[PDB]
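Single-structure report; data block below.
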Amino acid sequence: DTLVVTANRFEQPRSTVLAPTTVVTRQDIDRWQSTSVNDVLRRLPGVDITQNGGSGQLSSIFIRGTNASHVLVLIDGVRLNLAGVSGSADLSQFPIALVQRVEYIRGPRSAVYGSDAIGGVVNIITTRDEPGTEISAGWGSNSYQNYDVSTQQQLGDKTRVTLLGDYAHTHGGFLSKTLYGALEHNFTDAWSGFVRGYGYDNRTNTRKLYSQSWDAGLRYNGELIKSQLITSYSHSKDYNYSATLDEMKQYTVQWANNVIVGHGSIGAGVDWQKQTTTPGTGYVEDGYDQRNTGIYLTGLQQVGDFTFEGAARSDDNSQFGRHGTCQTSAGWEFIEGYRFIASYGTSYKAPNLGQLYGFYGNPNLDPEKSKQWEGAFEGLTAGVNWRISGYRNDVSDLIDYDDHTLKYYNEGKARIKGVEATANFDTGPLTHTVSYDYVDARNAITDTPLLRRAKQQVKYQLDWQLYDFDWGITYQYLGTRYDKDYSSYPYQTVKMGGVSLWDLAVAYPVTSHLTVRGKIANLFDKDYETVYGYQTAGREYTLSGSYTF
Ligand SMILES: CCCCCCCCOCCOCCOCCOCCO
Ligand SMILES: CCCCCCCCOCCOCCOCCOCCO
Ligand SMILES: CCCCCCCCOCCOCCOCCOCCO
Ligand SMILES: CCCCCCCCOCCOCCOCCOCCO
Ligand SMILES: CCCCCCCCOCCOCCOCCOCCO
Ligand SMILES: CCCCCCCCOCCOCCOCCOCCO
Ligand SMILES: CCCCCCCCOCCOCCOCCOCCO
Ligand SMILES: *SCC1=CC(C)(C)N(O)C1(C)C
Ligand SMILES: [Mg+2]
Ligand SMILES: [Mg+2]
Ligand SMILES: [Mg+2]
């Protein structure tokens, strides 16, 4: 199988991770011709993305019916800094040109990573191993324009340098400029070090976002033992124009180890994080300094037809103190190629600055808490790889605005019951990748459905190659959703009808160096919204190329 590092921080085959797992490579992203992260993500199981319009507009990610703030987004294994002020991940500003791989694991994972990993985890990896220089560019609808240069070069054997530059610009709009460098060095065959730095300057209509991140690390990859020590600094500055500045610095230091033992592994690590915000950030008066340290244990073992996986973690947070989480999954391969999996896991979400210290702050709030149970069957039948999972997620201690006392409190519960079905198979030269999600996400106290969430989704990718034309068709059904209408007070909840959407993409190797690509997004120009009142794109055309040398 393809490897992931996201389940326990170290490489393992994805057949040994029991939680459902999706991997997107750069090759997929080039064929899809995605011009944003959201477009990559909306394609995958359990993902419901809403957006205040097109590219660059604020967005929310609802994994498996959970709140916007209950997905953990990592960049190269570190909590996305853009999410630090608001406490909820928004990838609409993150440059797609940095995205080399996505590992997405559904279900909880606080027991490895701490806060936010309730619905699942999305790790965006920016590292590639692909020697050479490449030039790319695109033109499309709304004066869309992209230029991109990158290279990877040995500087002597043992060392290599990566550089990337990207400019993307789209009127009505959204402008984004990105720069990335890395140095990778192999001290021995087992020992390695790296320093990575990147930044992007975005403008959106007037919002002005700038972010930089620097990472530095040491890894040991032995025959049995693996170790990693990584430090990370991020600094973002977010201007809105009267005058609002949100600024945050995030520091991380993590040390993990993992050893192969019996038929599997055992791991442990320690994780430290500091976030400082500047006065006035998040409509909070003072600057804050929040700290967290966690310690966790992981395990995986195969015995006969059974697989057991687990993680357990204790976090010590400077505001709410101590919270412990744990996860266990057992799988049973009862006949060759078929498997039942049962999982249980707790996870949490930390209070955010606004909830804590804003005008309606409550400095004594506790984390939001999740308990999740999941059961799955997977199999390989007649060339079809498939899986069907049912899950229940009880969330409690939700942080809610109390209008009577003008303060946030822990109160309030949600019950989510869902089914995920996926399959992939070929029929002659055709490859089919399909998924179906049912999500019944409610307020558990009133029994009413949560807003902003599609109860059902169907997703289908159909790929094939005919001459030297490589074709991809993308279909999605976004089901019924409820939302509030803010044009009239009191704001009333409205029912937004299901919608089907189609994209067509093609690529062609003009020569061995030159690939040209075309896309039509929203082929039937379907008029729809994912947030009530905010119009989405309509039919758009892209045309691009890349040249390798
Ligand atoms: C009363 C319920 C609480 C149970 C918590 C027990 C924690 C689970 O671990 C039990 C001990 O098993 C450790 C196995 O370690 C896994 C890998 O190494 C063994 C290689 O075969
Ligand atoms: C020696 C302990 C190393 C493994 C501890 C990680 C497991 C976290 O605890 C979860 C409790 O679940 C009960 C254990 O049964 C499942 C086994 O988990 C896989 C470890 O082999
Ligand atoms: C590596 C081991 C991980 C497995 C540990 C999970 C087992 C938890 O056991 C029960 C916990 O009991 C909670 C203690 O009570 C304090 C708070 O609730 C009190 C209610 O009045
Ligand atoms: C390498 C060690 C990793 C151990 C982390 C264990 C995390 C266990 O968290 C499970 C939650 O358990 C519920 C009770 O925890 C509250 C603390 O209670 C201890 C004092 O009463
Ligand atoms: C919900 C879990 C699914 C459980 C039912 C599926 C288990 C099916 O087992 C099928 C065994 O395979 C029989 C197929 O025929 C054999 C193929 O050719 C073998 C060479 O002679
Ligand atoms: C391994 C089981 C996979 C679940 C597949 C769907 C089966 C549905 O049939 C049972 C009836 O469903 C009752 C309500 O379903 C919504 C619950 O979603 C699952 C979480 O409990
Ligand atoms: C899918 C339920 C029947 C047993 C599993 C068969 C293999 C699943 O592959 C399905 C992939 O396609 C999704 C279609 O889903 C319709 C059934 O959804 C389950 C509703 O509870
Ligand atoms: S959170 C890990 C877990 C698994 C199971 C054995 C069902 N448990 O009782 C706990 C809650 C320890
Ligand atoms: Mg212009
Ligand atoms: Mg070794
Ligand atoms: Mg408390």
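We number chain A the same way Swiss-Prot does; the residues here are 26-197, 216-248, 262-297, 307-614, in that order.
So this one's X-ray crystallography, 2.3 Å, going by the header.
Including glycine, each Cβ sits where the backbone N, Cα and C put it.
For 38-152, the entry in Swiss-Prot reads domain 'TBDR plug'.
The Cβ of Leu28 (mutagenesis position) has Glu36, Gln37, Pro38, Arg39 as same-chain neighbours under 8 Å, each 6 or more residues away in sequence. According to DSSP, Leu28 (mutagenesis position) is assigned to a strand segment. One mutagenesis experiment named in Swiss-Prot is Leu28 to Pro, and its note says Inactivates uptake.
Quoting Swiss-Prot on the mutagenesis of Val30 to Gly or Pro: Inactivates uptake. Within its own chain, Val30 (mutagenesis position) has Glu36, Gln37, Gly102, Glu128, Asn148 as residues 6 or more apart in sequence whose C-beta sits under 8 angstroms from its own.
The residues of the domain 'TBDR plug' (38-152), classed with DSSP into helix (H, G, I), strand (E, B) and coil, number 28 helix, 35 strand, 52 coil. Here the deposited model leaves out 18 residues, and the two residues on either side, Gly197 and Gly216, have Cα atoms 5 Å apart. 9 residues are missing from the deposited coordinates between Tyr297 and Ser307, whose CA atoms sit 6 angstrom from each other.
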